[PDB]
Amino acid sequence: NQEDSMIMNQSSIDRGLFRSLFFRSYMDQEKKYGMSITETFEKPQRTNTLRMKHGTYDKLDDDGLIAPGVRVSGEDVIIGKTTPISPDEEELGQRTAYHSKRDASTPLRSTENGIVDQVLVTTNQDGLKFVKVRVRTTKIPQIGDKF
Amino acid sequence: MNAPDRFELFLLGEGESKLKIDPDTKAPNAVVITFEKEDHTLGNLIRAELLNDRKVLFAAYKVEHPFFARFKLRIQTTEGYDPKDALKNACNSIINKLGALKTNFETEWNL
Amino acid sequence: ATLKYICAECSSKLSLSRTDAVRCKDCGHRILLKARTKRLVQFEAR
Amino acid sequence: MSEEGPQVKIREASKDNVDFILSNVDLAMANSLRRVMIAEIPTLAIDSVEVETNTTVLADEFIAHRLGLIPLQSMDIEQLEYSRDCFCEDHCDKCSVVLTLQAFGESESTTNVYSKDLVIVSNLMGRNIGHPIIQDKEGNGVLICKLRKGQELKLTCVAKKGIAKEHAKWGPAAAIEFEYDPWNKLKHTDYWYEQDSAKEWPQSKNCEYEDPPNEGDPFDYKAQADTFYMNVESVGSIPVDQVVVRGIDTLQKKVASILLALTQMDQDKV
Amino acid sequence: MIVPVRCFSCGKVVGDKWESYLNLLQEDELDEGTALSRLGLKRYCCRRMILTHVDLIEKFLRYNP
Ligand SMILES: [Zn+2]
Ligand SMILES: [Zn+2]
Ligand SMILES: [Zn+2]
């Protein structure tokens with residue numbers, strides 16, 4: 001405790017001194033205008049997805065979402081948003097096969113690490129499906145924390 | 001994040017023997033012993049008993065850093081009194097006193 | 001068929017799938033809760 | 001140190017208290033004993049929680065944390081295999097105790113979930129361990145959480161063996177009073193004062209067990225520390241007298257283990 | 001948000017005293033200090049665990065999910 005540094009009782013920390021709970025929310029929207037291209041939510045596949053991220057999608061359900069209680073860490077994908085291949089001039093869909101299912105998913109921030117708390121599925125005033133995911137994790141006082 | 005495993009406070013790891021005895025070069029009949037996974041809960045007993053032995057010239061210890069459960073013990077004795085054996089004697093002594101402590105408590109408790 | 005989500009402001013389960021509309025059949029709400037996974041979650045009590 | 005030392009005298013005693021006068025001992029041992037009681041005595045406690053159902057207000061790990069702090073009967077903890085040394089996969093009845101918790105808001109009023117509601121599932125094999133310690137005169141051992149009518153909680157717990165060094169949840173000591181040299185005769189401390197330290201500082205209760213120093217006395221520089229006043233408590237998992245005895249046993253084992261190590265090296269030496 | 005099982009500074013279980021604590025304040029109508037004493041909370045490092053506890057869980061349970 002030499003400067004403004006301090007000595008904290010580890011046993012007290014163990015019991016629960018200054019322990020806190022942290023929440024973070026993610027979100028995404030269904031799509032824009034269906035001009036020969038639409039966007040949605042659905043679990044992607046390594047061989048049936050174009051420009052897939054370097055994380056994982058095996059924690060996603062049918063609609064690309066994760067049920068509460070599931071432990072999700074780091075680069076793990078939480079919202080399996082998909083957006084059709086756009087190799088053409090108009091930036092719309094295209095007559096391709098495996099790569100037609102181009103994704104546009106959302107994962108956790110690379111430094112995050114916790115479990116899914118709550119998932120909300122609604123629509124905006126434009127009738128567009130909206131996904132919002134809240135996750136949580138415990139913060140336990142470290143030697144770099146400020147008090 | 002990068003916090004150490006609490007098991008490392010008392011359980012020996014791979015390649016970690018409990019004790020390591022090195023010979024000092026700064027003085028004759030003197031050794032330095034490393035206690036792995038062991039703080040001065042035990043260490044302070046050892047020094048205390050060593051200093052009750054009139055054939056011991058030096059007995060002291062230090063914990064070089066609190067991040068690690070390690071304990072340095074330095075022992076210097078008079079000629080012929082191998083410091084290693086001096087330590088062995090200190091241990092025997094401590095245990096014998098603890099045995100009596102237990103017995104006296106149990107008796108006092110029963111009464 | 002499959003419990004995809006549960007109505008908000010009402011314990012009533014919806015179990016609706018894609019294209020079935022987010023509107024709660026018995027409330028009119030548009031919230032929808034995914035509901036806790038079937039998988040058991042282990043915590044280190046430590 | 002040769003047996004004719006530690007004179008244990010008990011002033012007061014109860015289920016969770018032993019008030020000692022430990023005389024004829026080395027301060028180092030008095031302290032070492034204090035320390036070993038604080039953090040090197042094995043106990044039983046929930047070290048893993050499976051959440052099956054939780055529609056309560058409290059977070060999953062919030063509850064799990066609380067469960068780990070509930071004291072469990074540890075009388076026969078020495079008969080339970082230490083989990084780190086258990087060759088049996090994951091866990092088993094020989095090295096762990098399984099408890100479960102099932103609660104539902106049957107009433108429209110707030111339903112309280114208590115530690116008394118924990119149920120042991122695994123086979124104790126006749127060993128006196130696992131039973132939630134209940135010292136509440138109302139029978140309602142430790143409040144785990146409160147529960148609203150439409151909410152439900154279903155948990156599975158696995159208790160293991162461990163020591164406070166691993167985590168404070170394992171400690172049984174609670175608190176240990178420790179004092180020596182009631183009257184400042186050894187001059188181990190220099191009283192801070194703004195006028196008269198004899199009046200400014202409160203006289204310790206232990207002072208009645210030792211004759212007051214005289215102003216005509218010369219500093220007895222030959223005197224050593226001795227006669228330690230202690231008061232060991234207990235969280236209930238281990239009978240307060242066992243807390244002390246087992247603490248002593250632990251030190252014997254610790255010294256014996258380094259003695260053994262010395263022997264082992266001598267055996268390996270030429 | 002419920003009473004901490006065990007005193008942060010001691011490990012002394014105080015998670016089974018909250019209910020009876022409130023009763024001492026209500027049914028018996030005792031001074032908080034004397035109530036804490038009646039609970040056996042001698043050390044101030046344990047007294048504070050109850051004396052300054054904020055029971056928020058009662059407010060949380062006012063919501064219907
Ligand atoms: Zn509804
Ligand atoms: Zn096992
Ligand atoms: Zn306290």
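Note that Cβ sites are derived from N, Cα and C of the backbone, with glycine treated the same way.
What Swiss-Prot lists as Zn(2+) binding site is D:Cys86, D:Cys88, D:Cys92, D:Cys95. A mutagenesis experiment is reported in Swiss-Prot for this position, D:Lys9 to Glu, and the note states: Transcript termination readthrough. While the structure shown retains the original residue, Swiss-Prot records the natural variant D:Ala30 to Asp with this note: In mutant RPB3-1.
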D:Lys9 (mutagenesis position) and D:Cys88 (Zn(2+) binding site), Cα-Cα, nearest whole angstrom | 44
List the residues of the same chain that sit at least 6 positions away from D:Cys95 (Zn(2+) binding site) in sequence and have their Cβ under 8 Å from its Cβ, in sequence order, or write 'none'.
-> D:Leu80, D:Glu81, D:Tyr82, D:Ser83, D:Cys86, D:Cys88, D:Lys160, D:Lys161
Rounded Cα distance in angstrom between D:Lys9 (mutagenesis position) and D:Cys92 (Zn(2+) binding site) is 42
Sort out the sequence-distant neighbours of D:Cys92 (Zn(2+) binding site) for me: same chain, 6+ apart, CB within less than 8 Å of its CB, listed by position.
-> D:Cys86
Relative to the Cβ position of D:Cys86 (Zn(2+) binding site), how many further Cβ atoms are located within 10 Å?
-> 17
In the same chain, outside D:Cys86, D:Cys88, D:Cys92, D:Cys95, whose C-beta lies within 8 angstroms of the Cβ mean position for the Zn(2+) site?
-> D:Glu81, D:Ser83, D:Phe87, D:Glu89, D:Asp90, D:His91, D:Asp93, D:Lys94, D:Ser96
Are any of the recorded positions D:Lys9, D:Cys88, D:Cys92, D:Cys95 near chain B, where near means a Cβ under 8 Å from a Cβ there, and if so which?
-> D:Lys9
Reduce the DSSP letter at D:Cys95 (Zn(2+) binding site) to three states and note it down.
-> coil
Taking a cut-off of under 6 Å between Cβ and any atom of ligand 2, tell me which of the recorded positions D:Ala30, D:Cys86, D:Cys88, D:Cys92, D:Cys95 pass.
-> D:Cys86, D:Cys88, D:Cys92, D:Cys95
Report the same-chain neighbours of D:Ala30 (variant position): residues 6+ apart in sequence with Cβ closer than 8 Å to its Cβ, ordered by sequence.
-> D:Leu22, D:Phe178, D:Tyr180, D:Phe228, D:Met230
